[PDB]
Amino acid sequence: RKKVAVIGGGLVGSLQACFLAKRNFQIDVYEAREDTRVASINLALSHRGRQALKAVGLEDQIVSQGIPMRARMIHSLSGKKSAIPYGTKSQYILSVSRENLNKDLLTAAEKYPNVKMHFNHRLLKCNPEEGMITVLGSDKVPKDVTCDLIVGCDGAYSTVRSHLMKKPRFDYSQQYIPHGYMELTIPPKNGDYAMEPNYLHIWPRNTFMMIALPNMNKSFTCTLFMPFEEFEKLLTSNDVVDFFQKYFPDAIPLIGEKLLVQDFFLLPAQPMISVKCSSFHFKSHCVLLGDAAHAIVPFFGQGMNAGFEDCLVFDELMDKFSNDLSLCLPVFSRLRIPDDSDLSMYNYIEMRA
Ligand SMILES: Cc1cc2nc3c(=O)[nH]c(=O)nc-3n(C[C@H](O)[C@H](O)[C@H](O)COP(=O)(O)OP(=O)(O)OC[C@H]3O[C@@H](n4cnc5c(N)ncnc54)[C@H](O)[C@@H]3O)c2cc1C
């Protein structure tokens, strides 16, 4: 039995646990955060992402909890709506709860005898060549443990990644992009959806935009993507309401003015990083999946779905190369990296037609 340390019990980490569990590895997952089953909110799941769940027999489980989006609904500056179908049926996407997907994936990974969950454990440091990691439980005693394979599934700020990268003469490397994001809610109207549920709703503007995905509880979660330069200018409730009157006129009625002003100032806008690694593996000891390998901002694509495909492709290599990691890893890097727009920046011009 070969020993695997999966760093990160998020979306990709939990998925990968299931894939590896099928291959009779000894898998220990280490999640810094607490078990969410005791203790953004939406995502669009794609056809490609589905395939990965199906490969571990979770699809129908997760699909039943999801609301299908079969077209875009565009909200123009004037507050008018227009529908745009997806070309192919395979472009349909599914709105799913982030939290509950993570819950389901974790339970699925525990259904396996050879999987043990280690919550409230934060990788402080690791050694790739040495196959050793340094974790930290709540008891707060740095204990070091060895392993055969380290799977960096520890998200956009991967600690595993920080150890696999070299560190040049003068680090002229910006981490964050100039855009930030903020979540709002369109609540139900009369115990039902305040707009058309089976659409991805989009308020495209040039340098900023909002999107809305439906929830099972008959609300929509909004996400507003804006340069910090713009967020900076919205200091008061009056500023916010003014901004929304001017750029998202139909949104205020849907969200409600009070609710908007409350939720807008719960937190600063959340920053985002755009990174890609030259390689997703070290030797035969360490591989990166999900945002650890490629942190994809939503403007340029679909991070979860990409990470889920990471798992699928990795699993296909394992079949292909009979669990030989010396081969799977390097080939994984080579085959994934070359896998490269609903949320692009544009003005939407209303025509007479
Ligand atoms: C606003 C927004 C909207 C998005 N919408 C979509 C969408 O619609 N569709 C889509 O496909 N993608 C979407 N994405 C991308 C998607 O959220 C990510 O790409 C995806 O969650 C990556 O999954 P992951 O497992 O790699 O990382 P994560 O989900 O971030 O999980 C990483 C885990 O590692 C843990 N961890 C971190 N450091 C340590 C450490 N040192 N020790 C131990 N554990 C650690 C964290 O606690 C976390 O549980 C969106 C992203 C953003 C920011």
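Numbering of chain A is taken from Swiss-Prot, so the residues present carry the numbers 8-46, 53-353, 357-369, in order.
For all residues, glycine too, the Cβ spot is worked out from N, Cα and C.
If you look up Swiss-Prot, you'll see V19, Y37, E38, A39, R40, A57, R111, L136, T172, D304, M317, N318 marked as FAD binding site, on the strength of experimental evidence. Its Cβ placed at the centre, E38 (FAD binding site) has 25 other Cβ atoms within 10 Å.
The mutagenesis experiment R85 to A or K is recorded by Swiss-Prot, whose note states: Abolishes kynurenine 3-monooxygenase activity. Counting only residues at least six positions away in the same chain, the Cβ atoms of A96, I97, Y99, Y212, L213, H214, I215, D358 sit under 8 Å from the Cβ of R85 (mutagenesis position).
Recorded in Swiss-Prot as a mutagenesis result, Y99 to A carries the remark: Abolishes kynurenine 3-monooxygenase activity. Cβ contacts within 10 Å of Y99 (mutagenesis position), excluding its own Cβ and spanning all protein chains shown: 15.
Annotation of the mutagenesis experiment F312 to A in Swiss-Prot: Decreases to 30% NADPH oxidase activity. Around the Cβ of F312 (mutagenesis position), 16 further Cβ atoms fall within 10 Å across all displayed protein chains.
Swiss-Prot gives this note for the published mutagenesis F313 to A: Decreases to 50% NADPH oxidase activity. Packing around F313 (mutagenesis position) is summarised by its Cβ count: 12 other Cβ atoms lie within 10 angstroms of its Cβ, all protein chains included.
Counting every protein chain shown, the number of other Cβ atoms lying within 10 Å of the Cβ of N363 (mutagenesis position) is 10. In the three-state DSSP scheme, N363 (mutagenesis position) is classed as coil. For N363 to D, Swiss-Prot lists a mutagenesis experiment annotated as follows: Abolishes kynurenine 3-monooxygenase activity.
Under its mutagenesis annotations, Swiss-Prot gives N363 to A the following note: Strongly decreases kynurenine 3-monooxygenase activity.
Taking the Cβ of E366 (mutagenesis position) as centre and 10 Å as the limit, one finds 11 other Cβ atoms among all the protein chains shown. Annotation of the mutagenesis experiment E366 to A or Q in Swiss-Prot: Strongly decreases kynurenine 3-monooxygenase activity.
Closest to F312 (mutagenesis position) by Cα-Cα distance, out of the binding-site residues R40, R111, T172, is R111. In the three-state DSSP reading, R85 (mutagenesis position) counts as strand. Rounded to a whole number, the distance between the Cα atoms of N363 (mutagenesis position) and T172 (FAD binding site) is 39 Å. Around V19 (FAD binding site), the same-chain residues six or more apart in sequence whose CB sits under 8 Å from its CB are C166, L302, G303, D304, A305, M317, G320, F321, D323, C324, listed in sequence order.
Spanning 6 unmodelled residues, the straight-line distance from the Cα of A46 to the Cα of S53 measures 17 Å. Of all Cα pairs drawn from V19, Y37, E38, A39, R40, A57, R111, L136, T172, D304, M317, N318, which the record names as binding FAD, the longest spans 29 Å.
Only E38, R40, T172, in sequence order, out of the recorded positions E38, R40, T172, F313, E366 have a CB under 6 Å from ligand 1.
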